[PDB]
Amino acid sequence: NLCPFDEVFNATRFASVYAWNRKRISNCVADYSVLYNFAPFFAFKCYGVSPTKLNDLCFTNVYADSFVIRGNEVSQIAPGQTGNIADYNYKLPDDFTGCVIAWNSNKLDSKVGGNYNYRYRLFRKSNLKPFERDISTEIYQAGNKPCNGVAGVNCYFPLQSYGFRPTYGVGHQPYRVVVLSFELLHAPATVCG
Amino acid sequence: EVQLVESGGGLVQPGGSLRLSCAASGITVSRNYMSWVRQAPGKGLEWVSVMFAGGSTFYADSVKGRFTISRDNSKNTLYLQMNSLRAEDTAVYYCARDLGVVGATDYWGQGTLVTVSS
Amino acid sequence: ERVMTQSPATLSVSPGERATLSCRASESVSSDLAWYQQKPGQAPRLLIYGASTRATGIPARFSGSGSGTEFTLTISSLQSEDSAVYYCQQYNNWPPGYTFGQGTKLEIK
């Protein structure tokens, strides 16, 4: 009756912080025996819940949101934290209870040819509401028209590459991050153990 | 033409306050990453402050806690309020629109001298 | 906070020849750079961003090179008005960040 956390974390296909990936866990026994107890976890921290109580806590549903960001930007995934990734890309609430985990994927997702497949968000018109998927293909602007008919000025594309390549230092090594949010709204709990 | 014009430069006694203003043309500011730079006479340059297109601002450490950036979106202009000017801050301040990886800082302002009484 | 150091301080080359300016970083900077030419009397002017991409309009006479922690700017044929100060600006942390250099003084004869 074990949850699919295994796959979730080991699928090694993580897409992007741009239009992140989600999963709604339900109908399982949340073991946790491996969670925050596996060996290669680098950083784990939850707000609102203690780890052992967590191992004994029980809930109605779970939301996991995995993505990949640059190591120097992990400090921006935090309650109400302000920056770029946390203001225009993906913003977690202020009273968010749950924990995040981050791995230095300095080998798994990188290529000498440039593992820049993912394009993070660097141009947004207005700050994000918490958990607002804003995957879009538009041209952010300054002049009248967008780049379809203009060039140079007002020809911006919000999806900018990362350029992950091995010479990059630690501060620029792709960290894979996963955030857990436990919802408790009036419903029978299908996740406890 | 696209330009940034500045005002507020002058002289004020130390510890006093001042307010720098920046007007733009042919380009929007509300949706443009703004960055105020300054230059001491004869020395290099240093990033002073930045305001984003959503409002979340940031400041350098040397001036943290003393300067506050704001912008009158209604008439397409930027502003920087200063306080507690000490002996270092005598410098010329520039207004810039910085894009970053997609084109580094380009459009700059004529500048404004800021010296103190003594 | 990567500290950039320019070199040499001064350079005097006969008109019509090449000119070489080095700017040295302390960390890794990959291809995050730019070059500014601040003709004496007004604000600087952007010449070449990223690694070597020539800003719009900027005469082809300029050429940038280098990567990692070391970069170089090269001018094909200096005309009389090329005399100015030049600065290498890094931006490895863009929101919010930049770090300037000490500048270089270039003259003619």
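Going from the start of the chain as shown, residues are counted 1 onward.
The backbone N, Cα and C atoms fix where each Cβ goes, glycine too.
Experimental mutagenesis at this site is recorded by Swiss-Prot as A:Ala142 to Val (Swiss-Prot position 475), annotated: Increased resistance to neutralizing antibodies. Record note (Swiss-Prot), mutagenesis A:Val150 to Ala (Swiss-Prot position 483): Increased resistance to neutralizing antibodies. The unchanged residue is displayed. Listed in Swiss-Prot is the mutagenesis experiment A:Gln160 to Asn (Swiss-Prot position 493), annotated as follows: Reduced host ACE2-binding affinity in vitro. Here Swiss-Prot notes a mutagenesis experiment, A:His186 to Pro (Swiss-Prot position 519), with the remark: Increased resistance to human covalescent sera neutralization. Annotation of the natural variant A:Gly113 to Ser (Swiss-Prot position 446) in Swiss-Prot: In strain: Omicron/BA.1, Omicron/BA.2.75, Omicron/XBB.1.5, Omicron/EG.5.1. For the naturally occurring variant A:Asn127 to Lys (Swiss-Prot position 460), Swiss-Prot gives the following note: In strain: Omicron/BA.2.75, Omicron/BQ.1.1, Omicron/XBB.1.5, Omicron/EG.5.1.
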For A:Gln160 (mutagenesis position): intrachain residues, at least 6 apart, with Cβ closer than 8 Å: A:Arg119, A:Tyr120, A:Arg121, A:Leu122
Residue pair A:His186 (mutagenesis position), A:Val150 (mutagenesis position) - Cα distance, angstrom, rounded: 53
C-beta crowding around A:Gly113 (variant position), within 10 angstroms: 7
Collapsed DSSP category at A:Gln160 (mutagenesis position): strand
Cβ neighbours of A:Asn127 (variant position) where a neighbour is any other Cβ within 10 Å: 16
Sequence-distant neighbours of A:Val150 (mutagenesis position) in its chain (C-beta under 8 A, six or more apart): A:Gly143, A:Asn144
Neighbourhood of A:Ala142 (mutagenesis position), C-beta criterion under 8 angstroms, separation at least six: A:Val153, A:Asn154
Of all listed recorded positions, namely A:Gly113, A:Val150, A:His186, those lying near chain B with CB under 8 A: none
Assigned conformation of A:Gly113 (variant position) - DSSP reduced to three states: coil
Distance from A:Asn127 (variant position) back to A:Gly113 (variant position), taken between C-alpha atoms, in Å: 34
